[PDB]
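Structure, as structure tokens:
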Amino acid sequence: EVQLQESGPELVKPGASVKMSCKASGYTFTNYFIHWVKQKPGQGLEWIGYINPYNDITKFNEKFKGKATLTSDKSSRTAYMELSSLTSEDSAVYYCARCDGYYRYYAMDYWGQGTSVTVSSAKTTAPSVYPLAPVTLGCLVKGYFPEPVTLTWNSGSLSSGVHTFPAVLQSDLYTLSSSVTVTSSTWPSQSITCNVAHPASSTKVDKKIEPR
Amino acid sequence: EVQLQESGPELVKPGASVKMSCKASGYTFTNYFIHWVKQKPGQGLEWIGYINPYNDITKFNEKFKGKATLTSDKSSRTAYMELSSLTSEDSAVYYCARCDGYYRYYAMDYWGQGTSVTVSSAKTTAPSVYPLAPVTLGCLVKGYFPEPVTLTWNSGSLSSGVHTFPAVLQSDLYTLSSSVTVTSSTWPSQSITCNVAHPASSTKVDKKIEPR
Amino acid sequence: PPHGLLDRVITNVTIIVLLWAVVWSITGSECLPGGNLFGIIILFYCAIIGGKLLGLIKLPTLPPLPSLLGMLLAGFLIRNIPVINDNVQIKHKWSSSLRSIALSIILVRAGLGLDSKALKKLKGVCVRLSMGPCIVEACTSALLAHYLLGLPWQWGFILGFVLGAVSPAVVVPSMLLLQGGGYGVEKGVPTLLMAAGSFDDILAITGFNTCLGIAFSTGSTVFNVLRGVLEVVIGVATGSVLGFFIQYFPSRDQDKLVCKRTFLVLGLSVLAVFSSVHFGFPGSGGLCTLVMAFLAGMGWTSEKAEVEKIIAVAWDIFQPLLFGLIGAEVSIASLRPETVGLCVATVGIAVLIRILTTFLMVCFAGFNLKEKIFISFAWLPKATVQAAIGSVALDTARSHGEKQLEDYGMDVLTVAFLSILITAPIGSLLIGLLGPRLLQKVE
Amino acid sequence: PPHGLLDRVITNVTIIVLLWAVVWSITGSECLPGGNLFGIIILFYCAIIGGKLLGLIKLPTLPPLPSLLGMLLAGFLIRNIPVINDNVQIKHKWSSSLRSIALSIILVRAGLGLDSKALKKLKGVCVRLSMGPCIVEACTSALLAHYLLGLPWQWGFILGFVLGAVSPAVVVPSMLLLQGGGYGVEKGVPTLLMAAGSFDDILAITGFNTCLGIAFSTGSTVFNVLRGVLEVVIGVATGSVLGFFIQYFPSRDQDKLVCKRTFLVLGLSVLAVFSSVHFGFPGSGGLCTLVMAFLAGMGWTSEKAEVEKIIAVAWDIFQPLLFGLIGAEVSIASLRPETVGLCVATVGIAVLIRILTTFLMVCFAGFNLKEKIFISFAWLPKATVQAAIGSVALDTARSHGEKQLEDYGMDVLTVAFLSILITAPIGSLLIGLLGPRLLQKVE
Amino acid sequence: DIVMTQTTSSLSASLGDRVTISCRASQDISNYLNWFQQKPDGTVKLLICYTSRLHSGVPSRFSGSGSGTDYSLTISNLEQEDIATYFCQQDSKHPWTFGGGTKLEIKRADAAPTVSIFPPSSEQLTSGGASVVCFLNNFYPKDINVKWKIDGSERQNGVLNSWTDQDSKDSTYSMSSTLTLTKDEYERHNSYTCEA
Amino acid sequence: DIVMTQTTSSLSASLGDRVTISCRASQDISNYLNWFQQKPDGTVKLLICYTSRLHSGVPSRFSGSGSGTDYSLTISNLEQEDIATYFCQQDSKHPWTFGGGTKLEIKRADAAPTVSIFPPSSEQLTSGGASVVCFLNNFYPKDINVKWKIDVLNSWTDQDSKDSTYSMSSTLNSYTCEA
Ligand SMILES: CCCCCCCCCCCCCCCC(=O)OC[C@H](COP(=O)(O)O)OC(=O)CCCCCCCCCCCCCCC
Ligand SMILES: CCCCCCCCCCCCCCCC(=O)OC[C@H](COP(=O)(O)O)OC(=O)CCCCCCCCCCCCCCC
């Protein structure tokens, strides 16, 4: 089994520099090419370039020339990418894939898991939970910087109708919007309160939903 | 003679890195120590560290251990200081001075000219001129990012009462303020205007000040 | 006290361990696994051991296999066994420099060993032997590639020219050994083979460069062709001046005559090779070294013997390095069974045509049938130029970003490696065998 | 044809230029102004030229000045002339490695040249000569420093111990030359001076280290003292095992006996020195080399002559490097006239007391007056240890951030440099002069 | 610049039919038209190298036919794990350009969103904000439009929309709309209605 | 670490008298109390090394007397180019520390600020800003008080080179500014 492991999600301030690694196991590292692909949300993928981890010659896409600096370390078994002078448009997932350079039908056969990069200036903030009442009901978590939120409800509350819409940027204030669908006959006394568990700020908020 | 010339003023964003240089001429570069001194406005100087440009051994004040990285280039006769993770505090004037390391009574005895570094987030902005009328009168140049406004008045008004107060920074917006003193009897018809000459925005605004 | 086999083995192993330990203590991490010097030393030892082991084995009637095969296999295994390869890494710069130094040493040996009287009487023969076979093998190799491999004509000729230059590193030592026994020095066969050996990489490299330029539509063909003529001219001129210089100035009245002379020839040859590479005229260095050494030997009628003895010791030291590095250049990735059969077929047919053409090119030189056959079978070896310029086409195609051209470069690289592997050892063995038989010994 | 002086000069200049050109072509920018190899080569050539020039001049009755002065001045000028210094830079690692290699070579020479029979009959004399003078000169130097220089007692003793170790690099060559002419080998004077030479830096370095630890109140004095005893023990043990090993295994039946033996001794000595430095026991390497070489020479009763000839050639090559580097270590910044007069006075009085004590330490060894005087005047030279540990105290004071301690370290460094300058050449000259006169030649 | 265009960005497919993803290049790539598959969790696997050369370990259902400058990838039968985004890549020239991608949505019966209204809670005003959100859920297909009738007037500013990918159970969709406005604006209105 | 403190941060003196800046150490300095002079334009030059060793090229007027822990620097006679900020530094221990500095203000007769009040311009009101400014300059010594009788941005000017005065600028229907 061959797999590649990249660094976890990283948040950087605009104009800074970020290094991301890609560690390859299960095969002879120096025998293949390391290709970097950037996928911005909504758009398709974009080939950044590649590094030959045998004599360190890099080929770069003209668009990403200068913005990316490719390097590798045979001993460490990892390949690194440098992203200098970040920008709001540099926030996207980055993949590393290997490719057999000496095979007449080469491709990128094995890919990494992705490395989300967010370029912003905000700082960690406690999410704001607002109970919603008239059936269903939602919490509408307000601004917060990172996305460890993992909004959840009480055990059994998530049985059905628990649509949790994805977090949106919203001017550096990410915002979920969950909903729970239950019958009226089961809502004379509601114990269903969403437990927001934003761990970056460790703001375990409950905000019991009240039947207005 | 001996003189040390260092880089000019630089603007950086918080969390970025800045490398300032100090080139020495008029003496043997490798025979002296290079010391770095930071002078934040208001407070006095405060030693940073030094590097021996013969074997490249650096000693740092424990306050700056990690914040500053000292290097030198024998060929170019220049010493570089690398400042990382710049913040508001890192904004100050930085000096480089030499010191004879093999003299029983060594001191600095030769300093650079200063290298102002400002750590902020805003970008270039055009100054705003606000003519002020009731003797004296000033145009109270409002917010502008770049420092050297070089506000000036027409020849003739500079004779007296031309106090040009220094550009005080506030909310990352420098707010210069000037005033001109002239006898009341000579203000029935004024052809005097403060010619703001902000070079970074190249906005040669006049905004003729008139009596109200 | 200890004596015999045990003493020899203990002394040798202690010397090896001591050399490594001294280098490690002086340098440090550079002589530990994953370090450059560690890789160089390990490759050197492995090449020596492999050469000796291969020399040991002789089951059948034929003499023992050549040490070239052992060295090449040692390098090949070091490269293509992942665990060993991870801990044995040599910087490309060091490999190139060592191979160039070995080439300089062998070229000096060849130049000193030539015979002026014999070389005078076979001039047209040397030119024919150096030119004909290379061009005919390149043409036939291109013809084969265009059909078996499907390459276009330009790439077929690139392949032919990168497959059409014999290695002096394989020919010169064997012919020098024959000349030592005087096995063929009555018509000048060793001189003919050693002289032509060094003038065959200026027609090959020039053809390869011009064909590569045509294929990639870069620059001009006129300048690429004229580069070869300029290389020949400047090599001859520099060799002449340097040879006439060292032929006279170090005089019989000096104390350390032999040491000074050997240092002069070796240093001048190394400087010529490396400076010619640096200034953009690769190939004039070898010709300059050959001419300089030949003229110096002419100057020292009989006092040169000690110089060539010292150079022979240096070559004994450096041959394992050269052949181990050449072997380490190849990887099993190129020799994959996707189309290796057709590449082997093309290389084999090209070699057969080369032998046939070499036989014809010496028909009217006055040689007998046996000498003609020996010359035909002593001109196949191919080791050094192929490794030097084997992967250049693939690298250029990679730089240009094309994909079909990458396939063509891969085919060229596979052919180059196959030619090295199946031509250097067979050629060395054939020279060693057929020397004593087909050549008339003198006293 | 050319001959005579012009031929010699042209050949030599061409050899020099060719060596530089070869190194540049192989390496590149590293052999251009501001490069490490360029600096090394230029320093080597300048040291050789300076040695020869100084040897040339002999106006008065006394023989020509020693080449040590020429080499030291060459290094000094290279260091202290800004334009030359900018273009001639040598990495500290390379300088340390080259000096260590030179020390290994000279220690091997000394060990091979000892006489077992003589060394047996003067045991107490050697111990006294190695111990007494160093300790008495250190004590008197500390006494002088505490008053003329104002240093506290701890720093006075640091100065005394860094000023109390003679250089085998200056003593061994001269005594070997005397032994070659058999000028004093009837009671064993050359053996006595060569043997004691390599045990005087284990006491000096140990005293310096313990006193430095006391001054900076770091670590413990007990361990610093015990480090010296451990160095002696492990050096003796390792030297014994290695010497008994190489004394037996390379056998008379082997072909390349001389080459293998010389490589073994040299490699083992270099490995011992560098590994001992690496593992934190600097000084056991020299003793190990001395003992190993002595035992090996005992093993090869008379066959060692070729080995020592080869080692002598190596030393002739390496001496200019060693002394040029030692000279380049010093800078005119230390030798400033602020207090140089008092430093010179302290060094002079310490040297006088050292001579007086050395005369007394050999009173009861059976020597005559002339031999006693020669031994007294042949024990002053001081070149290597002083340059090695000259600036350590200043570096430690700089690291600790103190300011008075920096002044003390500056005084120590000035004294060390002055001792080197005004002791190595005078000592070499005095040995060369007084050898033939005071020592009884044998046949 | 060999920019590759995939005509369909999302094609509905049942669970037992043959789907065909079409990819066309803006040039003449001979056959270097590798196919990739990316699953919703973000994992991307190579599917077909060199037009039709099926990669090792990939199920036989994938057939990369097509040649010239108009290529296509086919699924013999559609499995539930086949739902993903498929990219066509070309390595014929230097800048490797990927396709726009295709999403396979499972076909089902058309639905209508619930379009529930949620006026800002008292906490919103006390906090200092005022957010109105519409919750229209379980609609099909993804053809929806968002509009606002604030006091009759339509405002096109300060609107936040977040969609949910295809539901893995009922193959439906959900629409989330949030509006951030000044508190004073809310104070002048009490009746809130959401239409679609 | 050693902390160096200077009693006076502004030493008023005439142009032809004798001044004495005093620097006080924290724990103990033997003689390592280098003196530095920084001019208003930002150029800093070394004056005295090791307590009293006057540096080469420095005028003889600068006498760096004082020893032990109470250190002093004296100017025999003053001149226009002697007005600057003087720092006392110690290199006795590892972290080198500088003093707070001293400014050599020139004496003159006391003055009174003009304390003019400028209401925001009408154009500024249309722009959207409302900034009232009080201009009170040509006063001496530095002691001033700002107060408003309404119906903050403060900036000071360096000592005037001509009349040795000072200027104050303050920023914020009947608008009144008093002081
Ligand atoms: C005429 C001049 C001849 C002087 C000698 C030439 C250099 C050979 C001596 C080597 C010692 C200095 C360099 C050591 C490497 C270093 O310090 O530094 C180690 C460096 C890495 O550190 P750097 O950053 O300084 O480059 O490694 C290298 O660059 C490799 C250098 C190649 C040579 C290393 C192997 C030398 C082995 C020589 C054995 C000698 C046996 C005794 C001979 C009689
Ligand atoms: C048993 C093994 C012996 C093999 C030979 C040992 C090395 C000596 C040969 C040098 C060539 C390889 C290294 C060249 C430097 C490089 O490529 O690279 C040049 C490097 C700098 O580039 P790098 O980043 O690769 O280190 O410079 C060095 O590190 C200095 C190395 C010290 C040795 C340089 C001088 C060698 C001169 C030898 C003359 C030989 C004459 C002919 C002898 C018969």
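The numbers used for chain D are those of Swiss-Prot, and the residues that appear cover 79-521, in sequence.
Per the header of the entry, the method used was electron microscopy, 2.7 Å.
Positions of Cβ are set from backbone N, Cα and C atoms, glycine also.
Cβ neighbour count for D:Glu215 (mutagenesis position): 28 (other Cβ atoms within 10 Å of its Cβ, all protein chains included). What Swiss-Prot says about the mutagenesis result for D:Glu215 to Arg is this: Abolishes Na(+) Li(+)/H(+) antiporter activity. Shifts the specificity of the transporter from Na(+) to Li(+); when associated with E-432. Decreases plasma membrane localization. Partially retained in the ER; when associated with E-432.
As a published mutagenesis entry, D:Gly238 to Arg appears in Swiss-Prot alongside the note: Abolishes Na(+) Li(+)/H(+) antiporter activity. Changes subcellular localization. Retained in the ER. In sequence order, D:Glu215, D:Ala216, D:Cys217, D:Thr218, D:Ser219, D:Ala220, D:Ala223, D:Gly285, D:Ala428 are the residues of the chain that are 6 or more apart from D:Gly238 (mutagenesis position) and have a CB within less than 8 Å of its CB.
All chains included, 24 other C-beta atoms sit within 10 angstroms of the C-beta of D:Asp278 (mutagenesis position). Secondary structure at D:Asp278 (mutagenesis position), taken from DSSP and collapsed to helix, strand or coil, is helix. Swiss-Prot lists D:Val244, D:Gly275, D:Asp278, D:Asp279 with the feature Na(+) binding site.
Quoted from Swiss-Prot, the note attached to the mutagenesis of D:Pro246 to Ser states: Does not affect plasma membrane localization. Less sensitive to phloretin inhibition. In the three-state DSSP scheme, D:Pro246 (mutagenesis position) is classed as helix.
As a published mutagenesis entry, D:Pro246 to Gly appears in Swiss-Prot alongside the note: Does not affect plasma membrane localization. Abolishes antiporter activity. Less sensitive to phloretin inhibition.
For the mutagenesis experiment D:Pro246 to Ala, the note given by Swiss-Prot reads: Does not affect plasma membrane localization. Less sensitive to phloretin inhibition.
One mutagenesis experiment named in Swiss-Prot is D:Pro246 to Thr, and its note says Does not affect plasma membrane localization. Less sensitive to phloretin inhibition.
Among the mutagenesis results in Swiss-Prot, D:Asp278 to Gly has the note: Abolishes Na(+) Li(+)/H(+) antiporter activity. Does not affect plasma membrane localization. The residue drawn here is the original one.
Within 10 Å of the C-beta of D:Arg432 (mutagenesis position) we count 26 further C-beta atoms, all protein chains included. For the mutagenesis experiment D:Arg432 to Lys or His, the note given by Swiss-Prot reads: Loss of ion transport activity.
Looking at Swiss-Prot, you'll find the mutagenesis D:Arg432 to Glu noted as follows: Abolishes Na(+) Li(+)/H(+) antiporter activity. Shifts the specificity from Na(+) to Li(+); when associated with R-215. Decreases plasma membrane localization; when associated with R-215. Partially retained in the ER; when associated with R-215. Mapped onto three states, the DSSP output places D:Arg432 (mutagenesis position) in helix.
Swiss-Prot lists D:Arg432 to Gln among its mutagenesis entries, and the accompanying note reads: Does not affect plasma membrane localization. Decreases the substrate specificity for Li(+).
The Na(+) site, placed at the center of the C-beta atoms of D:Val244, D:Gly275, D:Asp278, D:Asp279, has further neighbours from the same chain whose C-beta lies within 8 angstroms: D:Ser208, D:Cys212, D:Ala243, D:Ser245, D:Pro246, D:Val249, D:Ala274, D:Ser276, D:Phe277, D:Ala282, D:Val463.
D:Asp278 (mutagenesis position) has D:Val244 as its nearest neighbour among the recorded positions D:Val244, D:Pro246, D:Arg432, going by CA to CA distance. Nearest by CA distance to D:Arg432 (mutagenesis position), out of the recorded positions D:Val244, D:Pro246, D:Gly275, D:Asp279, is D:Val244.
Of all the Cβ atoms in the protein chains shown, 26 others lie within 10 Å of the Cβ of D:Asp279 (Na(+) binding site).
Cβ neighbour count for D:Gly275 (Na(+) binding site): 27 (other Cβ atoms within 10 Å of its Cβ, all protein chains included). Shown are the recorded positions D:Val244, D:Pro246; the one with the most C-beta atoms within 10 angstroms of its own C-beta is D:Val244. DSSP assigns D:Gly238 (mutagenesis position) to a helical segment in the three-state reduction.
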